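For reference, the structure discussed in these notes is given below.
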Amino acid sequence: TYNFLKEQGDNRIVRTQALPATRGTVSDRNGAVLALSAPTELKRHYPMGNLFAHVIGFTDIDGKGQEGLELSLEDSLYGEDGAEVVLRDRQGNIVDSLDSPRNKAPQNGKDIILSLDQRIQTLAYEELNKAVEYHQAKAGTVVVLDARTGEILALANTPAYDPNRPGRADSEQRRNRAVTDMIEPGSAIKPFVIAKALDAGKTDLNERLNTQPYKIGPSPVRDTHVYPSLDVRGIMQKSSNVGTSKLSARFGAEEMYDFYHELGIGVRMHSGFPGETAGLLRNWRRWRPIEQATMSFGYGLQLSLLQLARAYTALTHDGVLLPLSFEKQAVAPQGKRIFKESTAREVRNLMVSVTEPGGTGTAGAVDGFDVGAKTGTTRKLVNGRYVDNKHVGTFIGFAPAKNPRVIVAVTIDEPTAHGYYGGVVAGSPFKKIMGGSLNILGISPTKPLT
């Protein structure tokens, strides 16, 4: 009759039964579901497969975050499991619900709206893969940012994996390269050096400097071609190592160090993503003049592609460096003033000349727009030393150049076929991703289509 009152037997077993919380859902900025849980316990589903593989990561068999945003957001995503005490029989039938202070309802996890746009993510995914496959590269990465808010609109690496089946996935497939890997920025750092020299009035628009190759003691500093003299525009346009290192040489070692530091080089971003690289910025007290010089053209210091993309917000957001967001923002976060509005505006105008006839990155030109960009290729560093065959090409820029809306950054790792230069290998995916992104965002061309 009253089973609850009786001694336990083989046919009446007191059981504490889990009432599992529903894990938070992850969405794109427009409402599209990217991660959700379904009963089986609960099971995690990524409807879009490998598209947001690195950003979102995965959970373990117990519904705990293991990698990506699943790991770093674990606290608000999980919720709180509930429980109830029941009397069951040997088949598992609930015979009685038992009075207990242990009976608790579950609290579902909190839902997250990412700042990322699946339209832009798709476009970045497809073009990245096309470039990697064509150039027979080992790997690649793309970051797309909102140039005014610092919101991440897209972030993909290849090779990737299906987060619905993370068990077969390699270490190399699982690595979120945009956030975990530091690279030499090479030519990509140059606009910052030029911007600094302009900002502090160490140079101006119409100074012509001697850009002949020279020596810092024994070690030579040269360009690809001899340019007797160039103005600041020429230095930008031709990506002159000589002009850049000379401009940098007008500041002390400490002052250049503080600057690279304020740009985010050599510390963790604290973006909220797990496994962030700290990068590399050697203590200024150890710099010789040659080292200051090679740093000025992007050797001897390192940062992730995500850090590089972020530094570009100082150029696009009128001299104010923005923190990045993976979460949808109502409004631009407060940033840190790096250059005057006046300087950034001038420097954006200068960078347009790298993508026009005469510049070093004409392949990143987008029909109907002025694009400011830099591009280059460095030899790959494998444990503080160089390999033989192996290069890393990068292309980064923004549009519309006068009033920027989008930053796109692409890196291609170990291209093997059909070129080595960043301007070609990372330039076409840049071009397609940029143009597609401007179109998705409803941004009007500023000049007629050729």
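Numbers in chain A track Swiss-Prot; the residues on display, in order, are 53-92, 164-573.
Placement of Cβ uses the backbone N, Cα and C atoms for every residue, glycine included.
The secondary structure of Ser310 (active site, acyl-ester intermediate), as reduced to three states from DSSP, is helical. For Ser310 (active site, acyl-ester intermediate), the same-chain residues 6+ apart in sequence whose C-beta sits under 8 angstroms from its C-beta are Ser362, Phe420, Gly421, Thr483, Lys497, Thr498, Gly499, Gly545. As annotated by Swiss-Prot, active site, acyl-ester intermediate applies to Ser310.
Quoted from Swiss-Prot, the note attached to the natural variant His541 to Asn states: In strain: FA19 and CDC84-060418. The Cβ of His541 (variant position) lies under 8 Å from the Cβ of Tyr257, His258, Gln259, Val547, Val548, each of which sits 6+ residues away along the same chain.
The number of other Cβ atoms within 10 Å of the Cβ belonging to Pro552 (variant position), over all protein chains shown, comes to 28. What Swiss-Prot notes for the natural variant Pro552 to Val is this: In strain: CDC84-060418.
Natural sequence variation is annotated in Swiss-Prot for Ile566 to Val, with the remark: In strain: CDC84-060418. Its Cβ placed at the centre, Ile566 (variant position) has 16 other Cβ atoms within 10 Å.
A separation of roughly 19 Å, to the nearest angstrom, links the Cα atoms of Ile566 (variant position) and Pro552 (variant position). 71 residues between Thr92 and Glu164 have no modelled coordinates; the flanking Cα atoms are 6 Å apart. Following the DSSP three-state reduction, the secondary structure of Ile566 (variant position) is coil.
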